[PDB]
Amino acid sequence: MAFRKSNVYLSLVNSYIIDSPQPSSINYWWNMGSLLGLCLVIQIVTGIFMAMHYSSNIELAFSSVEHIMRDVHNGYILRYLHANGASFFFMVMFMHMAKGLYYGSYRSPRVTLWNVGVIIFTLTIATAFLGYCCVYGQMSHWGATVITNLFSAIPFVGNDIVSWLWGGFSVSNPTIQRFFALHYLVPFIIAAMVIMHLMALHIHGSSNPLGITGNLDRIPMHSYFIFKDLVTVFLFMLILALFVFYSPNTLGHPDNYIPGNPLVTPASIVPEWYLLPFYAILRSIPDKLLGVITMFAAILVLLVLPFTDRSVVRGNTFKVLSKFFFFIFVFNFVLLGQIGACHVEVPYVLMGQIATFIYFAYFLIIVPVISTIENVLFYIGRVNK
Amino acid sequence: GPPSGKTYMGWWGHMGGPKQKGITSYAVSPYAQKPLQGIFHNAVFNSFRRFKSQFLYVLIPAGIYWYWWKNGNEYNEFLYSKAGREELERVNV
Amino acid sequence: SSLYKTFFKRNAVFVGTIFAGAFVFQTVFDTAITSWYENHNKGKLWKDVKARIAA
Amino acid sequence: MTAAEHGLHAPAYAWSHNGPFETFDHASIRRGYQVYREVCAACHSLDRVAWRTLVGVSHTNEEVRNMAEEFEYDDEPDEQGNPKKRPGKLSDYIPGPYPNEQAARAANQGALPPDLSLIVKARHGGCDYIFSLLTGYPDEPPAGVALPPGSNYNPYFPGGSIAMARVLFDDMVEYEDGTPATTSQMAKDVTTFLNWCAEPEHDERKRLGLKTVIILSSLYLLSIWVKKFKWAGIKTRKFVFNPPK
Amino acid sequence: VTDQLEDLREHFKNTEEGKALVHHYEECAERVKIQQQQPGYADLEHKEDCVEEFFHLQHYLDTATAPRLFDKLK
Ligand code: HEC
Ligand code: HEC
Ligand code: HEC
Ligand SMILES: COc1c(O)c(C)c(C/C=C(\C)CC/C=C(\C)CC/C=C(/C)CC/C=C(\C)CC/C=C(\C)CCC=C(C)C)c(O)c1OC
Ligand SMILES: C/C=C(C)/C=C/C=C/[C@H](OC)[C@@H](C)[C@@H](OC)[C@@H](C)CCc1oc2c(O)c(OC)cc(OC)c2c(=O)c1C
C-alpha cells in the first residue's frame, strides 16, 4: 500500500488530513475548526517568543511588556498579534459553537465531541484571564482581584481558597508569578484536549448542513477541503493584519496602559469584550453567591442541549420556528454583551435580568417546547387519517 | 489489532451507507472547463437567493433587539438630563 | 495565454523557480513600497526636517 | 450617567497622522518636545523614553547628546566605594522632576501628575482628548458649579474638576523654527510628541502593514480562484437515476 | 498672533445657532444667581447648575471648530 498509509506516523496524518472522507456538502461554516487550530498555534508561538523577554515580578511585569513594545525587534508585532489574536480566537470559537447549535452538531452520536468542546471553552476562558493578568495594568490587577474572589462565595472554605490562590493577603507578587507560570501551562492542556476533540470527531465524522447522513457521498479531505480551508485562512489573516497594523488597541482597554494600583479601582473598569455577556449575567443577580452560581451555570447549561432538543431531525435548516428562535438567542447574547458594557443604571438592570432569563429559557424551555411542536407539525401536515 | 467499537461511519469501500444501485454519475475535468470568468451573466441573478429566504429569520429578531436597545438607551439619557431628574428620583431606588 | 507556454510550456512552475522568484520579489516589492510611502509623506519625514536645519 | 460625570466628548481634529498611509509629522514632534521641556517637564515625568530614541526622529545625534549631558545621573562608585555622579548619555532615560511620589504630591496640592509616556494610549479619545483638555479651560466655570479650593474646571475631564490648571498661554515659548507659538499650536505639537512617545513604532508599523495587507489580499483573491478550479469537477457533476428492475 | 481656536470659537458663538445657544446658557446663568442671593441656599440639596446648557454650547462649537482648526495650524 502507499507509504502514507503504511508508516506509523504518516498514517495518522493520512487518516485525519488526506483521505478522511468528508460529506460533499459541508459549507464554509465548517472551516472554523481549522481556524481555531491556527489560532492556538499563533498564541503559542507568539507567547513563547515574548516569554523570552518577559519578567513576571510584580515590580517589573508592566515595564517588561513596555520593553517588548519598545526595545525588542518586532516586539510590538508579537504583542499585538498575541493580544488581538486572543480576541480573534474568541470570535471564531463563538462562531464554531453557534454553528454547532444551529446544525444540531451536539446531537447523538456527537455528544462526547460537544462535551469536550465545552471543556476546551472553559479552559480557553481561564487561559486568557491568566494572560491578561500578566500585563499587570489596572484592568489586570482588578480583574485578578474580582475573579479570584469568585471562589470566596464557596461556603466555609471560600476565603481560604482565595488566600491560597493569591499566595498572601491580596493580589501581589506571588500572585502574578504563579499566574504567568499557569498561563504558560494551560495552552498545552488545551492542545491535549483538542486532540481528544479530534479523536471523537474522527469516529463519526463531520455532520453536514442537511442534518442527514453523509455516507452516500464523501470526497477526500485532501485537495478539496485543504484548499477550501486555505481560502478562509487567508481571509482570517488579512483581517487580523488590519487590526494588528492599523488598529491594534481598538479591542482592548486604555486602563491597561496604566500600571496596577492596589489602592484605586478606576471608575472606567470594564471586562474584556468576550467576557461581557457572562459578566452581565452575574451582575443581574443582586446576591453574591447566586450571582456567581448563575454565571457558571450559563456555561454548563450548554451540556443540556442533547437532552432538551426533542426533535427527530438534526439541525435547523428545515425548521421555521427553530431558526427564528435561534436568532433570538444570538441577538439576545449580543444584548447581554451590550448590557455588560453599560452602567448599573435603571433601564439596563431590568433589561439584563430579562435577557438573562431569555438565555436560560432558550435551552430549558423554548427548545424542548418548539422542537416538540415542530415534530407534530411535520406529522399532521402529511398523514391523511 | 484491538477490537474497535461500532460507529456510524466506515471508510472507503465500507462507508456504512445503504447499497447503491441505479444511480449513474458524470463529471468533466476542471482542465477542460471554461476558466473562472463565467460566474457572471449566468451566475449572478441566481445568487443572493440563499439570503432572500433567510433574511427574515435574521432581520426580525435583529429588529426587535435593536429597537429594544435604542429605547432603553434613550430612556437612560432622559433620566440623567435636567428634564428627567424628577422621574430619576422616582424610578431609581 | 500563450505567454505562459513560452516560459513553462504546459507544465506547472517548479518550487526551485518559485523560491528564486520569491527572493527577487521580496527586494523589489520592499523598495517599491518604501518609495511610494516616503513620497506620499514628503514634508513630514525626518529627512525633510533635517534639510531645513543647520546647527 | 450625568453629562458632567461622563465629561464632554472630545471632537475629531484632522491630525496629519490619521489615515492608514500617514506618518507622524516630525517637525511637530520636534516642536512638541520643546513644549514638553519648557512647560510640562516641571511637573510631568516621561520615564519610558530614552534619549537615544529621539535621534533620527526629532533631533540629531549631536543635539540629543548635548541635552542628555545637561543632566546628572548616578554613576558607579569610585575605587574607594564613595558614590559619584556623571553627566547623561544616550542610553539614559529622560529624567523626571520629582525624586518620588510623595515629593510630587507635595508640589501639587496633594495631586499626582501622571507620567506622560503612555498618556495618549491610556485615555479614551487619544490625541483628540489630550488636545481638547489642554485648550478647553474656560475663563470661568458654568453657573452653579461649586468648584473645590485648588481645583480647576475643564469640561473634557470626567467630573469637570481637574487638579491641573491651564498652563498653555500664547507665546510662552519661542519656537526654534519661527512658528507662531499660539496655545492651540503648542497643544497640537506636544500632543503629536506624546503620541510618538507612546507609539514610537507608528511610522514603521504602518509601512509594514501596507506590505502585509497587499500580500494577504492577493493570496486571498488567488486562493479563491485556485479553490474554484479544484472544485469544478464536483460542482458541475451530474447524476441520473434509473430504478432497478 | 491671536489664538486660532479662540478665533474660530468667537466666530461661531456669533452665528444664528451660536447666539441661540449662548442665550439658553445665559437664561440659565441668570436664573442661578437669583437663587443664590436668596435665604437658605447653603441648605437646599437641590441646587441647579448650567453644565448641561454649557455642554450644548461647547458641543456646537466643537462640531464647527474641529474640522477647520488644523488647516490654520502648522
Ligand atoms: C504642574 C504645575 C503641571 C504642569 C506644568 C502641567 N501639568 Fe499636567 N497635570 C498636573 C497635575 C497636578 C495633574 C493631575 C490632574 C488630576 O486631577 O489628577 C495633571 C494631569 C495631566 C494629564 C492627565 C489628565 C487625565 O485625563 O487624567 C494630562 C494629559 C496632562 N496633565 C498633560 C499635560 C501637558 C501636556 C502639559 C504641558 C503642556 C502639562 N500637563 C503641564 C500638573 C501639571
Ligand atoms: C509563554 C507562552 C505563552 C503561551 C503558551 C500563551 N501566552 Fe498569552 N501571554 C504570554 C505573555 C508573555 C504575555 C504577556 C505579554 C502580553 O501582554 O502580550 C501574555 C499575555 C496574554 C494576554 C494579554 C494580552 C494583552 O493585552 O497584552 C492574553 C489575553 C493572552 N496572553 C491569551 C493567550 C491565549 C488565549 C493563549 C493560548 C491559546 C495564550 N495566551 C498562550 C505568554 C504566553
Ligand atoms: C462547545 C463546543 C465546541 C468548542 C468550544 C470547540 N468545538 Fe470543535 N467541534 C464541535 C462540534 C460539536 C463539532 C462537530 C461539528 C459538525 O460536524 O457538525 C466540532 C468540529 C470540529 C472540527 C471539524 C471542522 C468543523 O469546524 O466542524 C475541528 C477541526 C474542530 N472542531 C476543532 C476545534 C478546536 C481546535 C477547538 C478549540 C480550540 C474547538 N474545536 C472548540 C464543538 C466544539
Ligand atoms: C472531519 O473534519 C475535519 C478534520 O478532521 C480535520 C483534521 C480538519 C483540519 C484541521 C486541523 C487538523 C486542526 C489541528 C490543530 C492542532 C492539532 C493544534 C496543535 C497545536 C500546537 C500549538 C502544537 C505545539 C507546537 C509547538 C511546541 C511549537 C512552538 C515552538 C517553537 C517553534 C520553538 C521556537 C524556539 C526557537 C529557539 C527557534 C478539518 O478541517 C475538518 O473539517 C473540514
Ligand atoms: C488559577 C486560575 C484561576 C483562578 C481561574 C479562574 C477562572 C475563572 C473563570 O473562567 C473559567 C472566569 C474567568 C470566567 O467566569 C466563568 C469569566 C466569565 C469571568 C468574567 C468576569 O470578568 C471580569 C473581568 O474580566 C474584569 O476585568 C477588568 C472585571 C470584572 O469585574 C468588574 C469581571 C467580572 O466581574 C466577571 C464576572
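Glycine too: its Cβ is placed from the backbone N, Cα and C atoms.
So that you can see what the record holds, here are the features copied from Swiss-Prot:
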type	residues	note
BINDING	A:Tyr16, A:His202	ubiquinone binding site
BINDING	A:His82, A:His183	heme b b562 binding site
BINDING	A:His96, A:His197	heme b b566 binding site
MUTAGEN	A:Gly131 to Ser	In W7: Causes respiratory deficiency
From A:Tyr16, A:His96, A:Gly131, A:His197, A:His202: recorded positions whose CA lies within 10 A of A:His183 (heme b b562 binding site): A:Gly131
Packing count at A:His197 (heme b b566 binding site) (other Cβ atoms within 10 Å of its Cβ): 21
Minimum Cα separation from A:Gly131 (mutagenesis position), reported as the residue among binding-site residues A:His82, A:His96, A:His197, A:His202 that achieves it: A:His82
Count of other CB atoms lying within 10 Å of the CB belonging to A:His183 (heme b b562 binding site): 21
Candidate with the highest Cβ count within 10 Å, taken from the binding-site residues A:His96, A:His202: A:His96
Spatial neighbours, same chain, of A:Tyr16 (ubiquinone binding site) - Cβ under 8 Å, 6+ residues apart: A:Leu198, A:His202, A:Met221
Conformational class of A:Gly131 (mutagenesis position) under the three-state DSSP mapping: helix
Cα-Cα distance linking A:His82 (heme b b562 binding site) and A:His197 (heme b b566 binding site), given in Å to the nearest integer: 24
Nonlocal neighbours by CB distance (under 8 Å) for A:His82 (heme b b562 binding site), same chain, sequence gap 6 or more: A:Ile42, A:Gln43, A:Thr46, A:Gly47, A:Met50, A:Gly131
In sequence order, those binding-site residues of A:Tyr16, A:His96, A:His197 whose CB lies under 6 Å from ligand 4: A:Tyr16
